[PDB]
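K.L.:
Have a look at this one before I ask anything.
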Amino acid sequence: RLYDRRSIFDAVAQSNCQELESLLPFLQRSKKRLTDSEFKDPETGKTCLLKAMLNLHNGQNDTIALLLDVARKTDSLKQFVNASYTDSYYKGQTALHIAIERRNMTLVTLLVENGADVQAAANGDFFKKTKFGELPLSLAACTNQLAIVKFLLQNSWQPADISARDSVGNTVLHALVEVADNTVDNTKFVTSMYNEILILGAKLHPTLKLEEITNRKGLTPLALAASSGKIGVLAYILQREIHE
Ligand SMILES: Nc1ncnc2c1ncn2[C@@H]1O[C@H](COP(=O)(O)OP(=O)(O)OP(=O)(O)O)[C@@H](O)[C@H]1O
């Protein structure tokens, strides 16, 4: 009949609802909400949904489901599902991001249909270059996740902005170029995903001049490849760029 940060986090990660059974009335009666400070790790920002996203057997976590649901019934749902990591390492990350990272269609769908921002920028160190993509779109795109990419743009609940730009003004095409490392297998996949995107550049916005967008440096996706030295892809872009 009561719950604290750990109590919930415990069951969520344990992946059981018998101990979550009755979370709503606590929140109802205590007028506390999963959203406010108490139920977050100030260090990171892990909300109980975010713990759930990390802990999942075979891709399953029935917690996620009777959790967005308990969040929805408590007047905090858009706020709850878009919660990102307050830290400097995993800065932008939302529930949605992880679902895409973890290549989970069933979870990425049961998430945006509960109102996940499909424009949330993965702002942290984790996504940056030190050894892109940044946007749920550009991410799925770059991870080779076409089945999800389509779901993002062609979405009935919330369309992904196909011509969006991250910090450093990079679109999905830029992102792809940025990922081309010249391997037989790499060039192939980037080429395909590139093509596929431009094809959806027909059905959804036959009006958009997508090939022509400039990043913060001021390069077209082609112009990037030219300097970036991704010769394989540059050849594709140019070759296709002649209607076949
Ligand atoms: N977006 C992410 N992708 C992959 N791994 C992550 C991500 N965010 C956090 N992690 C890693 O996974 C762990 C988070 O999962 P979880 O909270 O279940 O860990 P835990 O062992 O239960 O407890 P703790 O959070 O104290 O480690 C972190 O230890 C972190 O190193």
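In order, the residues displayed for chain A correspond to 110-240, 247-359 in Swiss-Prot numbering, which applies throughout.
The way this entry was determined, per its header, is X-ray crystallography, 3.2 Å.
Just so you know, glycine gets a Cβ as well, placed from its N, Cα and C.
Straight out of Swiss-Prot:
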type: MUTAGEN; residues: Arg114 to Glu; note: Abolishes capsaicin-evoked current and binding to resiniferatoxin
type: MUTAGEN; residues: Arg115 to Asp; note: Abolishes capsaicin-evoked current and binding to resiniferatoxin
type: BINDING; residues: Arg115, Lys155, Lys160, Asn164, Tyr199, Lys200, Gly201, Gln202, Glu210, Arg211; note: ATP binding site
type: MUTAGEN; residues: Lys160 to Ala; note: Abolishes ATP binding. Abolishes CALM binding
type: MUTAGEN; residues: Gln202 to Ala; note: Strongly reduces affinity for ATP; when associated with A-199
K.L.:
Quick one: which of the recorded positions (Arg114, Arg115, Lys160, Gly201) have their CB closer than 6 Å to ligand 1?
P.N.:
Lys160
K.L.:
Fewest neighbouring Cβ atoms within 10 Å: which of the recorded positions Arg114, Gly201, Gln202, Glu210?
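P.N.:
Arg114, out of the recorded positions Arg114, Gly201, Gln202, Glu210, has the fewest neighbouring Cβ atoms within 10 Å.
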K.L.:
Could you tally the C-beta atoms, other than its own, that fall within 10 angstroms of the C-beta of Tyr199 (ATP binding site)?
P.N.:
21
K.L.:
Distance check, please: Cα of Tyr199 (ATP binding site) against Cα of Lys160 (mutagenesis position), rounded to an integer number of angstrom.
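P.N.:
Between the alpha carbons of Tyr199 (ATP binding site) and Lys160 (mutagenesis position) there are 14 Å.
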K.L.:
With a 10 Å radius around each C-beta, find which of these mutagenesis positions (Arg115, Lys160) has the fewest other C-beta atoms nearby.
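P.N.:
With the mutagenesis positions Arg115, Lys160, fewest surrounding Cβ atoms within 10 Å: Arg115.
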K.L.:
Specify the secondary structure state of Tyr199 (ATP binding site) as given by DSSP, simplified to three classes.
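P.N.:
Assignment for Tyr199 (ATP binding site) reads coil.
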K.L.:
For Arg114 (mutagenesis position) and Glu210 (ATP binding site), what Cα-Cα distance in Å is obtained after rounding to a whole number?
P.N.:
26
K.L.:
If H, G and I count as helix, E and B as strand, and all else as coil, what does DSSP give for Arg115 (mutagenesis position)?
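P.N.:
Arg115 (mutagenesis position) sits in a helix per DSSP.
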